[PDB]
Amino acid sequence: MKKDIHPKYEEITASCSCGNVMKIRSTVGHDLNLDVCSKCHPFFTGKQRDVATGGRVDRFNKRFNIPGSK
Amino acid sequence: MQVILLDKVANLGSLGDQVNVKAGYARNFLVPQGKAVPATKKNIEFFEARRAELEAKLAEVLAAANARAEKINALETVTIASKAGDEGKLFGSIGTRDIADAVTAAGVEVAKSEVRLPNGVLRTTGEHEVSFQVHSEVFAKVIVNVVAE
RNA sequence: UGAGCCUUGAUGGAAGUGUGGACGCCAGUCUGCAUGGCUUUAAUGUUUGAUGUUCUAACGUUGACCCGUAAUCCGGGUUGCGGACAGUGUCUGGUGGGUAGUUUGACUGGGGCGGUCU
RNA sequence: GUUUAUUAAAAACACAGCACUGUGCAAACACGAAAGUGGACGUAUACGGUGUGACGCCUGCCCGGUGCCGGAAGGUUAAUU
RNA sequence: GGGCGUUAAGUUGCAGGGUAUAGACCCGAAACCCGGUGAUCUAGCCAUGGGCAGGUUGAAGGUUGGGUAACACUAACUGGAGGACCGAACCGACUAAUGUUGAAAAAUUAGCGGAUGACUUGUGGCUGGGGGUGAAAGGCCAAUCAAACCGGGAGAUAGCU
RNA sequence: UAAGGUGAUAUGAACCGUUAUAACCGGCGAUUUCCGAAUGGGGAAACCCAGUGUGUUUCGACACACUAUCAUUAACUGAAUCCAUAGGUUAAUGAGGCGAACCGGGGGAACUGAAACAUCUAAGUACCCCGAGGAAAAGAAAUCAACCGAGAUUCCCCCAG
Ligand SMILES: [Mg+2]
Ligand SMILES: [Mg+2]
Ligand SMILES: [Mg+2]
Ligand SMILES: [Mg+2]
Ligand SMILES: [Mg+2]
Ligand SMILES: [Mg+2]
Ligand SMILES: [Mg+2]
Ligand SMILES: [Mg+2]
Ligand SMILES: [Mg+2]
Ligand SMILES: [Mg+2]
Ligand SMILES: [Mg+2]
């Protein structure tokens, strides 16, 4: 639902089988929290994968300079 | 896999490693409160000035901190009874305070962060040995004793 | 304890007496040490895979207490217990009907049952 | 004893008894987005779930089939490299 | 040699015959799907209040007198049980007649069962449709229930009348 | 603008007007109870209750006026913890709700057809949700071409069923 840093997902899709299922699929990603900011100290964001790995090449700061600004 | 300790701590590096280091280990412990590291362009070049500019410390500073084992050795017996009782045991707590605080029983003061004793001290009353460890370059010697009341 | 590079060895300071490991078509040679005047393969460096040792430093805490707060959430702080474990991400061997992908003919004295389709 | 009020009162449901299994208490489990509540103001001689079958006398033989419980040495076997 | 061609005038309108894509002559299902409205009936349950002349019988236990070495045993009095009795209110519906274009879309009349209990009732609250509730009949969920009502997909489809 | 005129179902009464502030029409205003985004709090809509200020005051009062919530900024206050934040107060701006269709976007059927039915169709239609405008939306090559070259996006007819 979140993965804040990055968008998210929760888009639907149909999970076909052998030929076809007109069913539906959805909810993905995950969560976690408690991220230590070099500054004061951690607010627990509920990012997920692709969000967690993002806080790496990036920052922790710029990775937050948005969930604030905007 | 890229950091700069400088304040070596059992890690395969001193004065900060410039080649492949550990990863995910510093994200929560090393970097926080411990020894910050980021071996990324910016922080890198800034360390060169701390080294390319390089000592009077080994001759002078070492001396303003080496007299430790010499200033405190002939000391009068430490008489801080740790509530010896319980049919042959004690009541008083022996850990960090009574070891170092045993010096201001007349005035002088120290820092509880210099003690040298791996194991905690058994709550006895005998010749409590205290190997004062001010700095790596220089070590000292102290004692402690318990009485009945 | 395996294996890769490959580093130092055995095939392809001047005599004699000796000690050890080597293997045999076997009657033998190999090979360090005192006194005497490239590959087949072994050790050390290593790189890396295995078990097993120990360490703290991962972060965990659905323990306690303090504020926000006349909240059971959450966050911060103190404290305790756990601790580089757990757990997560990528990769990888298992296992995996738990799930999925792979319609059910016609003829016929209605149809179906039966029978037949060359 | 109970049941198809209004075509079935039974050999069906229940029953006491038996067994398996789960639950260390903020119990398992259930109602509930949560708070909270039931279980229980009980705490393994207790509570739940499954199957077998008031009180009395009892409840025989079969584990081949299916299911479940234990083992897991060996065979077969997924992703993965 | 044989197949197909080779001194067949076509083309563009207009009106018509046919064909193609379209509804598709008209009316009609039982149904499926989507979104809302419904627990003012009824089924359960929650909270808070009320009712039971109505009347009867009268077990176990006990108090006391008697009595026993002690009990049993007994006599009264108290006591108050029971798929107990008849029994009004109240609750329910076993039987027959009448009604059947009714007084009434389930009742009236005479009987009938329970009536201190798994009782009965007022007020308000909570469960929503493949869902609820159910001492279980597929019963009840507003005269509707083997899947409610309302609106929509919708002119569903109808080789049938 | 003007001789009439006081809206309609019915006059009638009592009247206003004929010159140029009587009507009547058009513009800008003034007023504009209660409810309704409803905004001081509550509420079964048009009702109920308060705080803090006010004027006239025969100086209790009447009514009036302000006081919702969010967001931006401003200043002031300000925890666990020195700091700093969290939080709090005040104030100025602004939003909030209606709205027919067209438009961008998030979510998205089934009947139906395939003479059955799963791929496929219906159709990204129905519908539901958000948003904005007068239109919206789109709009200067890491485009295409084929060794020739074209030259941003958009909309129209062809290429082609
Ligand atoms: Mg459906
Ligand atoms: Mg009563
Ligand atoms: Mg009843
Ligand atoms: Mg009579
Ligand atoms: Mg029953
Ligand atoms: Mg029942
Ligand atoms: Mg029925
Ligand atoms: Mg007002
Ligand atoms: Mg409000
Ligand atoms: Mg066809
Ligand atoms: Mg269609």
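Any Cβ shown, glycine's included, is placed from N, Cα and C.
The local packing around A:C16 (mutagenesis position), expressed as other Cβ atoms within 10 Å of its Cβ over all shown chains, amounts to 11. In Swiss-Prot, a published mutagenesis experiment is listed as A:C16 to S, annotated No Zn(2+) binding.
Marked as Zn(2+) binding site by Swiss-Prot on the basis of a curator's inference: A:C16.
Same-chain residues at least 6 positions away in sequence with a Cβ under 8 Å from that of A:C18 (mutagenesis position) are not found in this chain. Record note (Swiss-Prot) on the mutagenesis of A:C18 to S: Binds Zn(2+) normally.
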